[PDB]
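Below is one structure, written out as structure tokens; comments come after it.
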Protein chains: 2
Amino acid sequence: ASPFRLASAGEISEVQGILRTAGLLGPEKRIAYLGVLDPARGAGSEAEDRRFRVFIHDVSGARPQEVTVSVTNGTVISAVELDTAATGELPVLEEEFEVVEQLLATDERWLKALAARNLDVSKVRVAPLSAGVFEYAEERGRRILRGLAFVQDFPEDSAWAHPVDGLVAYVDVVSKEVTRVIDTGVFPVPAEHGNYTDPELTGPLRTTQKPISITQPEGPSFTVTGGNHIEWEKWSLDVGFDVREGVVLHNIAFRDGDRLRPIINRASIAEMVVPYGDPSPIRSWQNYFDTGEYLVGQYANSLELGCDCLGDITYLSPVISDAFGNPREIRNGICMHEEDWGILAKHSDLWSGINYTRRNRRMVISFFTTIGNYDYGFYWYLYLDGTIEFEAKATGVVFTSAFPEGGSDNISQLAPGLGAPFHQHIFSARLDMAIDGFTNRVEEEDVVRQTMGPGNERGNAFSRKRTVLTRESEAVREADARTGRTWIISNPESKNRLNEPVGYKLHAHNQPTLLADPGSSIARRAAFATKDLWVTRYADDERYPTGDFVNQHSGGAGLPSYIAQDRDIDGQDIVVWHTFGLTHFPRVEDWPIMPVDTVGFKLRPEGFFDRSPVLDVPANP
Amino acid sequence: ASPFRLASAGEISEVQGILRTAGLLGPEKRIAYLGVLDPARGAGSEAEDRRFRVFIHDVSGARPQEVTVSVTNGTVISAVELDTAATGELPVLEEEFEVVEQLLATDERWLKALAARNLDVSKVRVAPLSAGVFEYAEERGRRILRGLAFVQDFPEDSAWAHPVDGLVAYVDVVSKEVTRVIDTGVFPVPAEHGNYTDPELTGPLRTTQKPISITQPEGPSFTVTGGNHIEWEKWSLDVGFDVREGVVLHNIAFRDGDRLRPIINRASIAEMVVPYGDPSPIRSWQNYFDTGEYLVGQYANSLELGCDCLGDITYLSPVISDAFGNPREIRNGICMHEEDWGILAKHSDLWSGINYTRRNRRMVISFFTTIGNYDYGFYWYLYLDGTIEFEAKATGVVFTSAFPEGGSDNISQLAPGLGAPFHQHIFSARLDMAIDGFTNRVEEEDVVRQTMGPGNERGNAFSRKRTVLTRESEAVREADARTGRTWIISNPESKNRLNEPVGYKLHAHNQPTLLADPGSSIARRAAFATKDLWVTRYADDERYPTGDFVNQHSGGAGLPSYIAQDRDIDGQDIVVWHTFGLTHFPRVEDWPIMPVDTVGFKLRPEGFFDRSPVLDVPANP
Ligand SMILES: [Br-]
Ligand SMILES: [Br-]
Ligand SMILES: [Br-]
Ligand SMILES: [Br-]
Ligand SMILES: [Br-]
Ligand SMILES: [Br-]
Ligand SMILES: [Br-]
Ligand SMILES: [Br-]
Ligand SMILES: [Cu+2]
Ligand SMILES: [Cu+2]
Ligand SMILES: [K+]
Ligand SMILES: [K+]
Ligand code: NA
Ligand code: NA
């Protein structure tokens, strides 16, 4: 069986037993993260050792631990006590969320703030939000959550329509104390509802949409073996799932004649951050590391056939751990299917008389997650021509505030008195490269304009240049859309039939990167988001661009610390980290529920093949 | 009958008859362009006057004429003789293309050049290409085509595999004279074939692709009336076709409650240019304006069901003129259909308990043209949420040359000895805007970064700014991907319920623009392509960014001449001209037939609606 297979319920049960038995899972303990470790470099020819990594919280205040377990052998390999003030706090527990609202509900300062605004405490929902690190000395080493209030008029009401501005609270979810309640002044609570299933708002549902039926009478063209191994139109890969990262692709390879050719060893979205750009002290601390602080995998939706995923769908149902180490299945959490993708190649030739058309298609691997008000879909695409693409789809309900009477340079008006603070959604794709194997390098390619003159008398010439990134200190790069800048990953020791190194070219969307001031806390904690492309030398323990414990960690962790090692990356085992994001100035059309917007990137073969790899695609019926 | 209906065969025949009756279409005359004119501003209530514009060429060398005819009234409205040396030659006639190879076959200089290379003239194809304007004074006022040679080994051979470098000829297609044959020396003619239907090159065809069936059991959701009027999911528009521009969209509007709200009055691709970046004298003159010089509409393919267009397809079969004024149908030249487009909106709310998912779809209107080795697809999309998008798809066989022994800074190697000169494919979308009517303005929107300090103590704030373009002199704009630059077209006299002007936001891909030296002929002739965005005041005779007559025409017409008028565009009837293109450094993967690559743009509503316009979409089955 493959060492890249999905974790089983039984494996999670075994982990639980090992911990309990070792005295590491007492009643005050909680599992904040649990996931299988990938195989070490060079092991496929050694006996498998399924290992799991676990972060263990203690609700009684004791120090948390990082533990590594071997389920194959039934042992604890390592258990280290964590100093959270130094290395960071553990991810937020799903169970700690409800705690903010409950604690506030009996706090005199909070109740006084609600009384001033004539709000029934029973109707006030509180969003349990990550704290970050600012000027509050007493917070260092404490697990803090901050809370913003929203009014829910009735059980099925959308509370996002009714933010309570001018009020914020801080809570210690371990000592269960309210550390601060800040009331900067009363703002009107927006009164219009945002109930998008209410006929009064939707009006009569349209009856004009006729069905579109998408079927595959002989079934799908892909095969799934060993639970999660996919083969499709020359492509080979394994679909992993981790509670923090979500869907992870392993061993992406392409079968070129009689050779299975590696392209990417591991692909994942290794972090994603949502920084807010409203300077009000009510929200100025607001930055959500959806991946690193909340763990997007654990909140993956069950995807419904015909609504979420359309066509001939093959599902995976990944298993994760709950807080106590019990296995929990996410039914139909991953969708797999192939889609038509228009014309692949076409030419009608006058001279030969040959008219030729071929159709394209893509393999899709997706999941969808919900984090409070946001919902994000993560889509990986494999195309017939060798192209690999990622796309994030952002939807959900916008995070809201009051709209100030005088207007705002940092907030949009969505409805009367209803504001939506400006923010970004910024992702980091970690691509552990393996172009024809692990000996890889990256070049930055810019188009080069040429001056009219000798050797270019008509002034029509243009060219391009490539710069090898040889050391990590030179490998922090920025976009330059104006010069058509891309990055090529190649294997200097593997050449195509024209004697050029095989390569793949990364095409970025060139959206803005992190907008915050460089001296800001968020710029330090999300340093990765300040630049478009980073290249590091592969290492076991360098997994996330923000480090292992993002919650309430002071800046510098992750990429900035990795890069500081200044390792050789010229013809070596390397990792590309691409930052890409949406900058969101919410529009009226985003309310009361927002239409999907998208961002992503793709990689196209660049002299990887000896000619088109789709000449053997047959004519369509 | 709608004044925006497609031209009928009868109308074209009637234009022929009116021209003949007027003495303007004798046996030496040829129609180089013929198209219906759009209704004048403010004519909606006035009765139908269908008028046609015609460019008439004379094969005896007399001066050509531009003529406008009223087919309704049976009259010549205007007829003027053209001085082509000044204002430009007429578009290339389909009949002139074949003249080049025919004449060269008997030219002693051409025969000697072929003999030097041991090539059989009977097997030498000549690509007949637009000439542009260079240092050859004898070409001024003459209709010239330039020819580049390719060997075709047998009737079904792809000649593009066998370019004959070091050789080019110039031909006067009216006097039937070879004006120049330039031979800069013998290059090896690449020997490998590029026959993508030959089993020896394709290998065994895949048997792994299972069928994807897309059907609509109740038929499509759009209706077609009056021949070309489309209504679909609140959208209303008319699909026109013009021999020069191809598919043209008219009267794009969206039904919002009771009101039919205009958005775009006319959308077209008003020019495209393909400049080559190889400084070899054999190709340094090489640029074509497929739209302006060749007329892309006339080379539209007939699109095959299940191959070119998949699903429930409604076709239009537009009619054009032949060279003598006889009508000719392009059977199935335009495909129209709707397609699923993933998730439209989705939110699973913990507090309300409501899980909500809706699906997206788009209406597609497309055609595909073939000119020489190139094949271009033009796709317009309308989305449920009010988004409008255009996409160009480039495929075909790349234009080849020899690959120089020492390598090249301006040409890629595709196969042994076979090169592909660098080039661009650049489009101009002309958007005659009508956001809620004709009173419009354009603002450039940039993200604004803020400095940490008073009022922004945590350094998280970010903002944006909008700059109104008030006069044509300040309306020639460039991309700035780094600052998230977009352009908003708004109506300052039509406000949403929040008292803000309704608008649409143009999102560009921010690809490189024209790379040629600003001193080059191509930079003058394709001036529009040097900047990303232009805004003009609407005028009847301002149709193309390159002017009416592009063939062998120097600078002096088109956008730079229009802009000089410095007209008020702040709350006026305005037109947006957006430049966007591909910069193509050909890859081995592009050979022997290239996979589709794409480029485009879209516009999204920006406070146009008072809330999401898709709340009335029903749950899918
Ligand atoms: Br315990
Ligand atoms: Br209340
Ligand atoms: Br999907
Ligand atoms: Br910090
Ligand atoms: Br005549
Ligand atoms: Br020959
Ligand atoms: Br289509
Ligand atoms: Br010129
Ligand atoms: Cu957002
Ligand atoms: Cu090209
Ligand atoms: K065991
Ligand atoms: K008539
Ligand atoms: Na690697
Ligand atoms: Na206009």
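To match Swiss-Prot, the residue numbers of chain A are left as they are there, and the shown ones run 9-629.
Cβ atoms are placed via backbone N, Cα and C, with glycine included.
For reference, Swiss-Prot has these:
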type	residues	note
BINDING	A:296-307, A:379-384	substrate binding site
ACT_SITE	A:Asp298	active site, proton acceptor
MUTAGEN	A:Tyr382 to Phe	Loss of activity
ACT_SITE	A:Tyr382	active site, schiff-base intermediate with substrate
BINDING	A:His431, A:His433, A:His592	Cu cation binding site
Helix, strand or coil by DSSP: which one applies to A:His592 (Cu cation binding site)? strand
Around A:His431 (Cu cation binding site), how many other C-beta atoms are within 10 angstroms of its C-beta? 27
Starting from the Cβ centroid of A:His431, A:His433, A:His592, the recorded Cu cation site, name every other residue in that chain with its Cβ within 8 Å, sequence order please. A:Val282, A:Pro283, A:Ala402, A:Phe430, A:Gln432, A:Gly589, A:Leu590, A:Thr591
Given A:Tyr296 (substrate binding site) and A:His433 (Cu cation binding site), what distance in Å do their CA atoms have, once rounded to a whole number? 9
Between the Cα atoms of A:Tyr302 (substrate binding site) and A:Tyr382 (mutagenesis position), what distance do you get, rounded to the nearest Å? 12
Other C-beta atoms within 10 angstroms of the C-beta of A:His433 (Cu cation binding site) total 21
Integer Cα-Cα distance in angstrom, the residue listed as 'active site, proton acceptor' to A:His592 (Cu cation binding site): 16
Going along the chain, which residues six or more apart from A:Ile379 (substrate binding site) have their CB under 8 A from its CB? A:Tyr296, A:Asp298, A:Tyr302, A:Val304, A:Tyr307
Given a separation of at least six residues and a C-beta threshold under 8 Å, show me what packs close to A:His592 (Cu cation binding site) in the same chain. A:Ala402, A:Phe430, A:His431, A:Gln432, A:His433, A:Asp605
How would DSSP class A:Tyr302 (substrate binding site) in three states? helix
Here the Cα-Cα span from A:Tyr382 (mutagenesis position) to A:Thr299 (substrate binding site), rounded to a whole number of angstrom, reaches 13
Taking the Cβ of A:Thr299 (substrate binding site) as the centre, how many other Cβ atoms fall within a 10 Å radius? 28
